[PDB]
Amino acid sequence: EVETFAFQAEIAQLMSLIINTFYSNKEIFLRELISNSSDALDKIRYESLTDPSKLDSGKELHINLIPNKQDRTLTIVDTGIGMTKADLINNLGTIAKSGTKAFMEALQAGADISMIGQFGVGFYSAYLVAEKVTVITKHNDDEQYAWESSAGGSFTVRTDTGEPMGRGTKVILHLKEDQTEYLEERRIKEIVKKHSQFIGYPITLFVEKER
Ligand SMILES: NC(=O)c1ccc(-c2nccc3c(-n4cnc(-c5ccccc5)c4)cccc23)cc1N[C@H]1CC[C@H](O)CC1
């Protein structure tokens, strides 16, 4: 049981600009995904202060970066608050619509793609490097879901039958064939050091064993 939704035309127009751009500083996608994870971890931590039971689904607060050269995927995993079905299909899109509208005008104006996160559409910077993004998430108040889009005008949402995650989010970047540098340990280390090492949670870059 998979539900397929259309994006509104202006969002669809932004995702196409992003997926098609030759903008050179594409490393900024990683800062944006890590920032979302950090926000998600803050959110559940600030919630846990009054209601301690909000961490029964996992005490550990961390971010893991998981390259897989075999599958050409970079996965960003966190144990933050996660997202509900209603977040994925409704609440997040309200912010995306408002953020999109504005950013598309600043782009006309001659603003830089790296300020995408200022307008709350930083998530879409994934398409700088990915042909498809799969978001698998578990919020305390809902079941485990997978959102996915290839920036083709639509996204799907389905119950995720896969491995239970407890609480948190995995963003799986199915990388563009010309963007495989983002699977190299040397490259990921460089970006995290430049853009993300002052994040307030441990970021663990996983190494791969022999194929
Ligand atoms: N790692 C993460 O938790 C995360 C990972 C990804 C995203 C994320 N941000 C923006 C848009 C998303 C999205 N989406 C993109 N467009 C739509 C959309 C657009 C129009 C209509 C309907 C949906 C949904 C799908 C999945 C994750 C998204 C957000 C995330 N975190 C937010 C911070 C914590 C709370 O504030 C809520 C979650």
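Chain A uses Swiss-Prot numbers throughout; the residues present, in order, are 16-226.
When the header is checked for method, it gives X-ray crystallography, 1.8 Å.
From the backbone N, Cα and C atoms, a Cβ is placed for every residue, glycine too.
Annotation of the published mutagenesis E47 to A in Swiss-Prot: Strong ATP-binding. Strong interaction with HSF1, HIF1A, ERBB2, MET, KEAP1 and RHOBTB2. No effect on interaction with TSC1; the original residue is retained in the structure shown. Classification of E47 (mutagenesis position) by DSSP places it within a helix. Proximity of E47 (mutagenesis position) to non-local residues of its own chain (separation of 6 or more, Cβ distance below 8 Å) is seen for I131, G132, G137, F138, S140, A141, given in sequence order.
Among the mutagenesis results in Swiss-Prot, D93 to A has the note: Impaired ATP-binding. Strong interaction with HIF1A, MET, KEAP1 and RHOBTB2. Loss of interaction with HSF1 and ERBB2. Los of interaction with TSC1. The residue drawn here is the original one. Neighbour list (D93 (mutagenesis position), Cβ cut-off 8 Å, at least 6 residues apart, same chain): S52, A55, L56, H77, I78, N79, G183, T184, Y216.
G97 to D appears in Swiss-Prot as a mutagenesis experiment; the accompanying note says: Abolishes ATPase activity. A simple way to gauge crowding: the CB of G97 (mutagenesis position) has 25 other CB atoms within 10 angstroms, across all the protein chains here. DSSP assigns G97 (mutagenesis position) to coil in the three-state reduction, placing it in neither a helix nor a strand.
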